[PDB]
Every structure is written in structure tokens, then in C-alpha cells.
Amino acid sequence: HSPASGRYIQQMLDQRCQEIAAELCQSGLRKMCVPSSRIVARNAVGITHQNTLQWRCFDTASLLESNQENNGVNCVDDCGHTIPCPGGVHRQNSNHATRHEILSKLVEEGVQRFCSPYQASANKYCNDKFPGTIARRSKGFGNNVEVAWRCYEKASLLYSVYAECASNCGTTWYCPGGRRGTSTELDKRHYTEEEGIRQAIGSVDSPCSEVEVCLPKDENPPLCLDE
Ligand SMILES: CC(=O)N[C@H]1[C@H]([C@H](O)[C@H](O)CO)O[C@@](O[C@@H]2[C@@H](O)[C@H](O)O[C@H](CO)[C@@H]2O)(C(=O)O)C[C@@H]1O
Ligand SMILES: [Cl-]
């Protein structure tokens, strides 16, 4: 038991994608006849002219190892935010199936199960003030030690880096989507908001009596135990 996100929403999406690829193969779509290990859900551009971000089922053998632009893939955290993860879309050769409605719907279901009400408030404060940002306690520009609560632009985060977030008791937790504190242009795309985020976090109602002890969990609700 790590005090860390289980990435359950992403996990559902990949599984649902594996099912869809299997169905398509049964329908004769030869390129979709692959083992499960080869299919994931990414939120990304598609082939040329498929220029918006959509949930699609990708064959990982058709993914590039890195991106240039505007072709990076995104994964999703347990609050429903899409965050860069490794890989890139080959705009001519991608093997995928766009499944935007089914996959979006599973995200919305997964948000009710898995998203910490304390993290949701931290994210709401961030999005209200700086549209498209979410809250982490992580690194800033050109400094790989110091952490602070900030509103980060999602494109500047890395899914494969875990960074501090709020658990569903408003305590220390770690979530995919963090910073390395390197010195790139993306490493500047955040707004430090220690007081605002902390007060957003502080303003959420406890899921436990003032007399119970809240033990966080990677799914809602947390454990409440008598003091
Ligand atoms: C350029 C950008 O997107 N973000 C800046 C950010 C913003 O300017 C924002 O207004 C911060 O709320 O500013 C950052 O640095 C800040 C300093 O400019 C300020 O004097 O001290 C602040 C300490 O809380 C803060 O460090 C930021 O918020 O982190 C740098 C960031 O790249
Ligand atoms: Cl998360």
C-alpha cells in the first residue's frame, strides 16, 4: 500500500480499448487483431486532419517513441485530467480507433469513484484562476529540489513522474503528472499559489466526524475510524 494514485481510470480505458480492438478484429479489421499488450487508450491527435484531442484506442506498435508537435499522447489521472505521457502519434501511419464518447463517459464514471474531493477543490481553484491548469506540489523552473503548490499547465506535466497531490483525507498523496524541475520552456508554465491552493484544500468538508480519524484510500470514500 503506497500513498499513491492507482491510475484506475487509465486502466479501465486501456481495458475497454482492448475489448474494442477485439470486436473490430471480429468484424474483419485485420490491423486490430493483436494481443492485449499492444493496445492502450490515449488522448491525442490522430492521422492527418484528425487534429483535435480525442480518446482513441492505439496500437502501441504504431506509436512513435517521442513527439515533435503537435503529436504527443496524453494519459489521464484519477481526477479526469489528461497529461502528457511517453510516445507520439505517427500522423500517416497511426493504427487506432477513435472512441471519444465511450471513453469520455468511462472517465466521468471513474472521476466519481477515484477523485479526491480535496484534490478536486485544489484543481477547481487552479482552473478558475488559470484555465486548463491543475494543482500539484511539485518542482518549478530550473530547480529539481524545491516543491510548492502550483497551478500547472497540463502540457508541462509528465505522467510518468509522480508528484504530490491531496489524498481524500487532505493529506500527502502522490499522483501521476509531475515536473523534473529542468530548464525547458515547458518548465515555466505554472503559477505558484501556495495560499490559494491550501485554502482551497482547507475549505473541503471532512468525510469523517470531527471525532473520527480519516485514513486515505485510492478510492472514495476514505476509512473513518473512531478516535
Ligand atoms: C511565466 C509563467 O507562465 N509563469 C511564471 C509565474 C507567473 O508569472 C505567475 O504570476 C505566478 O503566480 O511566476 C512564477 O514566479 C513567481 C515570481 O514571479 C514571484 O515574484 O514570486 C512567486 C513566488 O510565489 C513566483 O515564484 C511562479 O509563479 O512560479 C514563475 C512562472 O514561470
Ligand atoms: Cl491521480
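Note that chain A carries Swiss-Prot numbering, so the residues on display, from first to last, are 29-255.
Determined by X-ray crystallography, 2.3 Å, according to the entry header.
The backbone N, Cα and C atoms fix where each Cβ goes, and this holds for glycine too.
Quoting Swiss-Prot on the mutagenesis of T126 to A: Abolishes binding to host cell surface. Reduces binding to fetuin, a host glycoprotein, ability to activate host bone marrow-derived macrophages and dendritic cells and virulence in mice; when associated with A-220. In the shown protein chains, 15 other C-beta atoms lie within 10 A of the C-beta of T126 (mutagenesis position).
Secondary structure at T220 (mutagenesis position), as computed by DSSP, is strand. Quoted from Swiss-Prot, the note on the mutagenesis of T220 to A is: Abolishes binding to host cell surface. Reduces binding to fetuin, a host glycoprotein, ability to activate host bone marrow-derived macrophages and dendritic cells and virulence in mice; when associated with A-126.
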Within 10 angstroms of the C-beta of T220 (mutagenesis position), the count of other C-beta atoms across all shown chains comes to 13
CA pair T220 (mutagenesis position) / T126 (mutagenesis position), Å rounded to integer, equals 36
